[PDB]
Amino acid sequence: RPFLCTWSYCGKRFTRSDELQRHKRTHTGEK
Ligand SMILES: [Zn+2]
């Protein structure tokens, strides 16, 4: 696990930072 969002009830792992960054945008982006 190079990258991982580590968010509760998600914990999605990634091998590229831009993908994690993009993904994190779903956890810090309600509206
Ligand atoms: Zn996540």
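Using the numbering of Swiss-Prot, the residues shown for chain A are 654-684, in order.
So this one's solution NMR, going by the header.
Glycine residues also receive a Cβ, built from the backbone N, Cα and C atoms like all the rest.
Listed in Swiss-Prot:
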MUTAGEN   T668 to A  Abolishes PRKCzeta-mediated but not PKCdelta-mediated phosphorylation. No effect on DNA binding; when associated with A-670 and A-681
MUTAGEN   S670 to A  Abolishes PRKCzeta-mediated but not PKCdelta-mediated phosphorylation. No effect on DNA binding; when associated with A-668 and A-681
MUTAGEN   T681 to A  Abolishes PRKCzeta-mediated but not PKCdelta-mediated phosphorylation. Some effect on dephosphorylation by PP2A. No effect on DNA binding; when associated with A-668 and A-681
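Positions of the features from Swiss-Prot, shown on the structure.
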residue: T668; record: mutagenesis position; CB count, 10 Å: 9
residue: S670; record: mutagenesis position; CB count, 10 Å: 10
residue: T681; record: mutagenesis position; CB count, 10 Å: 7
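Each residue contributes its Cα atom, and for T681 (mutagenesis position) and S670 (mutagenesis position) these two points are 16 Å apart. In this structure, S670 (mutagenesis position) is part of a helix by DSSP.
The secondary structure of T681 (mutagenesis position), as reduced to three states from DSSP, is coil rather than helix or strand.
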